[PDB]
Amino acid sequence: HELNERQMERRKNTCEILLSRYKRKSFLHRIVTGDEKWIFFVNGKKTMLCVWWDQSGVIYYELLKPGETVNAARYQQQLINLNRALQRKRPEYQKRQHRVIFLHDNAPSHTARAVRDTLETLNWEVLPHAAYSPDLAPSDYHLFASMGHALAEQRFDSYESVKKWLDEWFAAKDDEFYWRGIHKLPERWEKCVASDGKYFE
Ligand SMILES: Cc1nnc(C(=O)NC(C)(C)c2nc(C(=O)NCc3ccc(F)cc3)c(O)c(=O)n2C)o1
Ligand SMILES: [Mg+2]
Ligand SMILES: [Mg+2]
């Protein structure tokens, strides 16, 4: 994708804001992030992985029934279920000592009215994210980057072989892999600013 002027300006401006905040007070340990990816399996079928994670590991994921997509109502329900997982797996959040900072992309179901309401009610801080920026999304440049290489060697048979493969694959990564993916953010933000909003190396 060739970025246009509007897109590069939004990327640079978003990265400046995040980087300057980071420099005043790091917030990276409070980020919960997530994204969707298709995973394919032959009987020409596919299932959507929806996953959320932080520097400690995977919090919650869903594998959708073959062919089914995330819409506004599904995403709202996912966020509610994710919050239940976060309470159970992240004590700093159950106790309200620590506000969730949520990083997701601008997919329409992510910004629909009902979802925006639900995020306000959960009262997670929603981080700015520019369009066409998977290079700035940890799920894309870290998690799915690693996962995609391993996936390419699989030939899944069933929706439940996928679920087991993901359970094992997620659990086999050490805490340090998750930590690195999140703490790569500031170096990425810096590169984007130095690129003036272009894609970078
Ligand atoms: C804008 C815009 N339009 N297409 C895109 C885009 O970024 N596409 C590509 C396939 C780069 C992409 N996309 C998403 C993603 O979620 N796409 C749905 C979405 C739609 C609109 C919107 F504003 C943001 C996101 C990924 O997660 C991802 O990894 N990639 C690689 O960005
Ligand atoms: Mg996405
Ligand atoms: Mg993505």
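All residue numbers given for chain A refer to Swiss-Prot; the residues shown span 122-164, 188-345 in order.
Note: Cβ is positioned from N, Cα and C throughout, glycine not excepted.
Take the CB of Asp156 (Mg(2+) 2 binding site) and look out to 10 A: across all protein chains shown you find 21 other CB atoms. Mapped onto three states, the DSSP output places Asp156 (Mg(2+) 2 binding site) in strand. Summarising the annotation, Swiss-Prot assigns Mg(2+) 2 binding site to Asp156, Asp284.
Among the features that Swiss-Prot reports, Mg(2+) 1 binding site is placed at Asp156, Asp249.
There are 17 other Cβ atoms within 10 Å of the Cβ belonging to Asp284 (mutagenesis position). Following the DSSP three-state reduction, the secondary structure of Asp284 (mutagenesis position) is helix. Quoted from Swiss-Prot, the note on the mutagenesis of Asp284 to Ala is: Loss of catalytic activity.
Around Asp249 (Mg(2+) 1 binding site), a 10 Å sphere centred on its CB holds 20 further CB atoms from the protein chains shown.
In the deposited model, 23 residues between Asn164 and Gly188 are left unbuilt, and the Cα atoms of these two flanking residues are separated by 7 Å.
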